[PDB]
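> If you scroll down you'll find the structure; I have some questions about it.
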Amino acid sequence: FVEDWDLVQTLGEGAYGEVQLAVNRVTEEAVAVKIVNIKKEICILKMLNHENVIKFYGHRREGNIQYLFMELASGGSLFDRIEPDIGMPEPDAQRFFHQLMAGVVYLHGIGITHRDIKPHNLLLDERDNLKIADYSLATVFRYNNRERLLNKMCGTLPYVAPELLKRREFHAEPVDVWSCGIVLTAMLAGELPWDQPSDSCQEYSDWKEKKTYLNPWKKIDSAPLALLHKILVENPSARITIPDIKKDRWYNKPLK
Ligand SMILES: Cn1c(NCc2ccccc2F)c(C#N)c2c(N)ncnc21
């Protein structure tokens, strides 16, 4: 197989391309290889250098098929650690949310929006450290210290922020904060609050009308629910920013 590496087993079968575990036969060094505006993805990946972000190793073409060498995460995905209808222990949820925020802070710091944060894209290494993966929807929202608004609609409807359904153009960062809130709900409740944040979705209307006696909100302790109250605000300008999330009571609660 490709140069020094053997493509042993498949780990992803998506609409982009597939992801294989590449064990080098020499050193035994094991990595992840993805097989295939992919020029766009590559140079975003070369930018990435943070412990809560999938490290890029390098690219290789073979006529028709491109090969992306990235840090392996042998722990699978966060999705796999969420029990349906239950979620996970609140302390594990807090640790993952800490690592997730660190990751999103980094990306935003280098002027990058991921645009498709959800548990399927949050992989774990062997010591259960979270890594933000899949920069195939990722784009630059800040360059030479000037922000550009987004207008491409993308991501996954249950994770997606309301402004993306309604506004012609919108700020990148509140969109990623929003989806982080949906991920936090899923970790604490083991279900997603709504199919879409649209005025035509009952469960979303129920949330705007603060009916937290309904699921999934009633499975969630008052401390994190208060943070979810600040994160899932429909007006992107009133929605909490990451610096202010970092000051939240539950974010700063000791748990084991
Ligand atoms: C299982 N697995 C991946 N799945 C691909 C994938 C799944 C979902 C969304 C996007 C996407 F690309 C990886 C990747 N990237 C991956 C990895 N880097 N290290 C270990 N295991 C991995």
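Numbers in chain A track Swiss-Prot; the residues on display, in order, are 5-40, 51-270.
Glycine is no exception: its Cβ is also placed from the backbone N, Cα and C atoms.
The ATP binding site annotation in Swiss-Prot covers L15, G16, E17, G18, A19, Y20, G21, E22, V23, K38 and rests on sequence analysis. Among the sequence features in Swiss-Prot, the mutagenesis site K38 to R is noted as follows: Abolishes kinase activity. For the mutagenesis experiment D130 to A, the note given by Swiss-Prot reads: Abolishes kinase activity. The active site, proton acceptor feature in Swiss-Prot is assigned to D130. Quoted from Swiss-Prot for the published mutagenesis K132 to R: Strong reduction of chromatin-associated CHK1 ubiquitination.
Provide an account of the burial state, proximal residues and distances for the features listed.
Neighbours of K38 (mutagenesis position), defined as other CB atoms within 10 A of its CB across all chains, total 24. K38 (mutagenesis position) carries a strand DSSP state (E or B).
Every protein chain considered, the tally of other Cβ atoms within 10 Å of the Cβ of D130 (mutagenesis position) stands at 20. A coil conformation is recorded for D130 (mutagenesis position) in the three-state DSSP classification, outside any helix or strand.
Note on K132 (mutagenesis position): other Cβ atoms within 10 Å of its Cβ, all shown chains, come to 22.
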> Please check the recorded positions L15, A19, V23, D130 against ligand 1 and give me the ones with CB under 6 A, sequence order.
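Near the molecule: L15, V23.
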> Please report the end-to-end Cα distance in Å across the unmodelled region of 10 residues, from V40 to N51, as a whole number.
12
> Just to confirm: which same-chain residues, 6+ apart in sequence, have a Cβ under 8 Å from the Cβ of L15 (ATP binding site)?
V23, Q24, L25, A36
> By the DSSP assignment reduced to helix, strand and coil, which category contains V23 (ATP binding site)?
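DSSP assigns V23 (ATP binding site) to strand.
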